[PDB]
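I have placed the structure first, in the form of structure tokens, so that the comments after it can refer back to it.
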Amino acid sequence: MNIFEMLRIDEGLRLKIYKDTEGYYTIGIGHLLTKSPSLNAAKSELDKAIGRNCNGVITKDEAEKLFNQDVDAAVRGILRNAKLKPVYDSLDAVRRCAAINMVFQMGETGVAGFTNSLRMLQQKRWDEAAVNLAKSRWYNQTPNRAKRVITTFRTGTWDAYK
Ligand SMILES: [Cl-]
């Protein structure tokens, strides 16, 4: 397992514009296009992202390249953020994947509410961090996804994905 396989399992793959769990236009392996309600705005964002007139549909190769860009952007966002980088650097490789997964799903702004969880993770208080992470809108709205990610933080293994 690696971060790409983990997120592919969590996000799936769709080659036509779809709506995510919050209702936002998305494509590929969980690539958010726009929070605007306008399908035309989403189609415009898609064409800009891919570099051709897609009319709402992409190829598997295009989806995989977008996905690689999105994972890289999540990692770079962690490394540039003074609050997230020290926690990330304290984690082992499996738990670092769980961190990238959360940033991919919620962004740097969405993880900002997890200050107390981040401190527990940095202190390696895994069971306490797991309980704290579950006391969140995230867990209550996407519980199966959150359970897999939390189990990865709690155990440092891939067992939730196997
Ligand atoms: Cl879920």
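Cβ coordinates are placed from backbone N, Cα and C, and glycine is handled just like the others.
Mapped onto three states, the DSSP output places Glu11 (mutagenesis position) in helix. Per Swiss-Prot, active site, proton donor/acceptor is recorded for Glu11 (among others).
Every protein chain shown contributes to the tally, and the Cβ of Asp20 (mutagenesis position) ends up with 15 other Cβ atoms within 10 Å. Annotation comment: Swiss-Prot describes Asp20 (among others) as active site, proton donor/acceptor.
With a cut-off of 8 Å between CB atoms and residues at least 6 apart in sequence, the same chain places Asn116, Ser117, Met120 near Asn132 (substrate binding site), listed in sequence order. According to DSSP, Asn132 (substrate binding site) sits within a helical segment. Positions annotated as substrate binding site by Swiss-Prot: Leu32, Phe104, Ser117, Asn132.
Quoting Swiss-Prot on the mutagenesis of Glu11 to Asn: Loss of 84% of enzymatic activity. There are 20 other Cβ atoms within 10 Å of the Cβ belonging to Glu11 (mutagenesis position).
Quoted from Swiss-Prot, the note on mutagenesis experiment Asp20 to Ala, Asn, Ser or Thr is: Complete loss of enzymatic activity.
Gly30 (mutagenesis position) carries neither a helix nor a strand DSSP state and counts as coil. Cβ neighbours of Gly30 (mutagenesis position) (same chain, under 8 Å, six or more residues apart in sequence): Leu7, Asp10, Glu11, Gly12, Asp20, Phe67, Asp70, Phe104, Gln105. Under its mutagenesis entries, Swiss-Prot includes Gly30 to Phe with the note: Almost complete loss of enzymatic activity. The enzyme is destabilized by 1.5 kcal/mol.
Quoted from Swiss-Prot, the note on the mutagenesis of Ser117 to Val is: 50-fold decrease in enzymatic activity. Over all protein chains present, the Cβ of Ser117 (mutagenesis position) has 24 other Cβ atoms lying within 10 Å. Taken residue by residue with DSSP, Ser117 (mutagenesis position) is part of a helix.
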Just counting, how many other CB atoms are there within 10 A of the CB of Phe104 (substrate binding site)?
23
